[PDB]
Amino acid sequence: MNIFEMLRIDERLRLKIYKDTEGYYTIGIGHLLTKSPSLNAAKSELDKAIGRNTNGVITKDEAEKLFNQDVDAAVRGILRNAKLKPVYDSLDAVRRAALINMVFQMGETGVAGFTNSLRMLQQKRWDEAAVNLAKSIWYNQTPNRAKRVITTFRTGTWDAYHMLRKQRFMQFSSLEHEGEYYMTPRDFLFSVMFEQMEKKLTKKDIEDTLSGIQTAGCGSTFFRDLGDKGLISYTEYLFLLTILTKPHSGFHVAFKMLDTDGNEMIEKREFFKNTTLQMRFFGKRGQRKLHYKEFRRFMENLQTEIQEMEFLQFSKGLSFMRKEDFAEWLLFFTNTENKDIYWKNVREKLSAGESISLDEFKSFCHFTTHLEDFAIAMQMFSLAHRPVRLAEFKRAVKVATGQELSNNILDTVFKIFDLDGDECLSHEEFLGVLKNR
Amino acid sequence: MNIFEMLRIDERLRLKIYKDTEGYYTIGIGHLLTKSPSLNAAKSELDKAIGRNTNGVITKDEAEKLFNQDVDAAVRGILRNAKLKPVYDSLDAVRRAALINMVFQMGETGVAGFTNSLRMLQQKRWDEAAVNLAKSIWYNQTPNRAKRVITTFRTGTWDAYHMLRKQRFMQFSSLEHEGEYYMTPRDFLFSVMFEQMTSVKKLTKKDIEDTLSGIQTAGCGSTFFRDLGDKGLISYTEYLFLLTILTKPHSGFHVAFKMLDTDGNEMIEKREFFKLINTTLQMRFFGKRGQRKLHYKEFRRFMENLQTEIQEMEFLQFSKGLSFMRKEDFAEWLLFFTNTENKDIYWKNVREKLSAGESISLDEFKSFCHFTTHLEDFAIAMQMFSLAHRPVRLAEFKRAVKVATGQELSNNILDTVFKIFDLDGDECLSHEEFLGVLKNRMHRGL
Ligand SMILES: [Ca+2]
Ligand SMILES: [Ca+2]
Ligand SMILES: [Ca+2]
């Protein structure tokens, strides 16, 4: 939630020296090195700011030293600018980040030529400011970044930046090919299950990516079979996360949106801009075409794969989950694992009962993918403020989602989330907990 | 939810000095102007409290500053009070907000007078505290509010501050019978379309029979409610059911039927509707004497026709009776529940960017209304553009509508929405803002 993370979304880490848009040798996280086509000077001005003319490649540790020195100089630049500083001080903490973002990118003085927009910002004429900035050469040169910044000025929010999900991806990615990070399928699976504790691309890694697909099973063990033999871009990671919680209907929207030419088939060209998915969906040399039935099945199998993996994680390798094991999963799924009241319900309110099978657990997970259908079906209960009894809940799940929850799954749900002891779940006790994570 | 959001529901924001039922001048979020026995005295008190010549009018930011001081002052009144602090310390976070709410409303000294109820709270005897507080003059003065606070003490959840619907029903209900309030079909229609406009009337058992009389003369389709007008009765529970119908996607029509069919025989009987004193809906579904069973096709038709009725009535409301909406009329409909700051930006965009182009037919309006039941699909479409780093220009907007509904919408509507919500004027749809306005517009009963 801060300028530093904003700018690592906006300015991408590059450990080799590189020409920018403007053509200047640059390095790290948008560090400007020299304004001289002399590359020899690019390693000189580099040196006394580093400890060595270069090393060819810088490494990340020092790249962050640079990035910190720039960000503060940027702030210092603004604070000692007559035109910028008043504006800067009228601004809330987030808008200041937006304006620091601007100076970091263009310099204190460039951002000082934006006379009118600066006026409007001080007046908190957010809308006129956003409109005027969007006509600038700066917008035209880097419109995706300028839009994110402008939206920050308009809304005083971080909605334009998804700082958390870019942080997850880098924390689990294990491969790199010229500044671009990559997950393996093992990395991807760990990232949806664990909070934490889970190199550069080579010709082996790429060759493994095809042969892995040749050896991996084609169903719900695809990613576990692949393991580290594969590659997933940041964009494909976000794509899978966006769709993996959806019912089938959401798969079909995603497919129709890829299918730009309308022939009910995805071509590698229609897919995002070789990864594991590209090879799976479009074959090795990129001329297989993906039909919806195959896409749907793939997404279904990945959902199942994730369910089976999480089941064995919380069962600790046993064939059945204890009710207490399912309860622990429920806390993490509902994002309530740090609320003491729920842990107390687990330890003290849960009968020893039958253990919970994989199939029962999968039915519960299937139900969770149809939550909005279930919420809509439950609206008379919710609007009436009428807490729901176990039997009525069971029936509603079956009617609204097709799923059969066992009394033992449902007993566990009710014992965990019934907070006032009436043996019923009010709207805030369960629906409110979900998606108001 | 927190004490701030709770009080924001319990205390209407008054940007102009307001004299409340208890006779106090108030401002902001329940800020009482105490040394003010007149309007002019209240302006003097307010000007000192804000440090500005306000003429009785403050800004949102000024209200928020007073609000924070008032909540801070309530907390301090609790922590420095021998009777209040031990109870507060003992309470969970939700019930602590309920105690701050009371001190905010009544003052530390007033709340400290509830000695037995306070004792019961500290002892975690929540039902018994609640029964005790409900008998008080405090409750009698502001019973809707006090009930929310007391129910928060009872359950320890925020349930009483969500899904609020009853106060709005009561606003519009024009009839009462033995303590229960009822809407006419006309009251219901007004409650759907208008923010606000009642002189409630009692009913004898004879008034009921004759009001319920004549149902067979009403139109069987999309004029049913308009044909009945004031000749019908709708209970609170039926009102909630009607609200659920209006927002309901076609995809959910059969599920809605099956939820009511509790014996699984593919028909709804009067006794199964009872799980939700004759009423219009009961007579229409189950006959005069409750003898008829309601089958799915008629139930689906009823829902479809109600949705059509609201759309036809709203179309003419904003077309002012003309056969086509102007683009500005469609904009007026769309923005009708938007709030002051954001509303001025959208209207600026209306005045400055819209061209009269082709006016908007009833069928085109209806198609837009149907689209609002596919907004999850539309949001997925927006995400797919975002992942592809594809700016959402008019063509992208059109395509997302087509994918979400399976039909193209008309250019006069899509181009109007796009010009309103191209907020930066860079030919990019601000689709998050658009969906926030739309979902709010279509969310009946708030
Ligand atoms: Ca295609
Ligand atoms: Ca409960
Ligand atoms: Ca039945």
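Here, residue 1 is simply the first one shown, and the rest follow in order.
Structure determined by X-ray crystallography, 2.0 Å.
A Cβ is built for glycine as well, from the same backbone N, Cα and C atoms used for every other residue.
What Swiss-Prot lists as Ca(2+) 1 binding site is A:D259, A:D261, A:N263, A:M265, A:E267, A:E270, and the listing cites experimental evidence. According to Swiss-Prot, the feature Ca(2+) 2 binding site maps to A:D418, A:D420, A:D422, A:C424, A:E429. Taken from Swiss-Prot, the feature domain 'EF-hand 3' applies to A:336-371, supported by sequence analysis. For the mutagenesis result A:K246 to A (Swiss-Prot position 172), the note given in Swiss-Prot is Does not affect interaction with MICU1. While the structure shown retains the original residue, Swiss-Prot records the mutagenesis experiment A:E372 to A (Swiss-Prot position 329) with this note: Does not affect interaction with MICU1. Where Swiss-Prot documents A:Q379 to A (Swiss-Prot position 336) as a mutagenesis experiment, the accompanying text is: Decreased interaction with MICU1. Looking at Swiss-Prot, you'll find the mutagenesis A:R395 to E (Swiss-Prot position 352) noted as follows: Abilished interaction with MICU1 and ability to regulate the activity of MCU. Swiss-Prot gives this note for the published mutagenesis A:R395 to A (Swiss-Prot position 352): Abolished interaction with MICU1.
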Check: Out of the binding-site residues A:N263, A:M265, A:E429, which are near chain B, with a C-beta less than 8 A away from one of its C-betas?
Finding: A:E429
Checklist line | Additional residues around Ca(2+) 1, ordered along the sequence, whose Cβ is within 8 Å of the centroid of A:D259, A:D261, A:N263, A:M265, A:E267, A:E270 | finding: A:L258, A:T260, A:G262, A:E264, A:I266, A:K289
Notebook entry, point to check: If 31 residues are missing between A:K273 and A:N274, how far apart are the two Cα atoms, in Å?
Noted result: 10
Check: A:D261 (Ca(2+) 1 binding site) to A:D422 (Ca(2+) 2 binding site): how many Å between their Cα atoms?
Finding: 56
Notebook entry, point to check: Quick one: which of the recorded positions (A:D259, A:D261, A:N263, A:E267, A:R395) have their CB closer than 6 Å to ligand 2?
Noted result: none
Notebook entry, point to check: Which Cβ among the binding-site residues (A:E270, A:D420, A:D422, A:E429) has the fewest C-beta neighbours inside 10 Å?
Noted result: A:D422
Next item on the list: Could you tell me how far apart, in whole Å, the Cα atoms of A:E198 and A:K199 are, given that 5 residues between them are missing from the model?
Entry: 14
Notebook entry, point to check: Would you list the DSSP helix, strand and coil counts for the residues of the domain 'EF-hand 3' (A:336-371)?
Noted result: 23 helix, 1 strand, 12 coil
Item checked: recorded positions: A:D259, A:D261, A:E267, A:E372, A:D418 - member with fewest neighbouring CB atoms within 10 Å -> A:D261
Note to self: For ligand 1, list the recorded positions among A:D261, A:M265, A:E372 whose CB atom is within a distance below 6 Å of it, in sequence order.
What the structure shows: A:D261, A:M265
Margin query: Roughly how many Å lie between the Cα atoms of A:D418 (Ca(2+) 2 binding site) and A:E267 (Ca(2+) 1 binding site), rounded to a whole value?
Written below: 50
Note to self: Please report the distance from the Cα of A:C424 (Ca(2+) 2 binding site) to the Cα of A:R395 (mutagenesis position), rounded to the nearest angstrom.
What the structure shows: 14
Check: Of A:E372, A:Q379, A:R395, A:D420, A:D422, A:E429, which recorded positions come within 10 Å of A:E267 (Ca(2+) 1 binding site), going by C-alpha to C-alpha distance?
Finding: none
Margin query: Fewest other C-beta atoms within 10 angstroms of its own C-beta: which of the recorded positions A:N263, A:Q379 fits that?
Written below: A:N263
Checklist line | Euclidean distance between Cα atoms of A:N263 (Ca(2+) 1 binding site) and A:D420 (Ca(2+) 2 binding site), Å | finding: 55
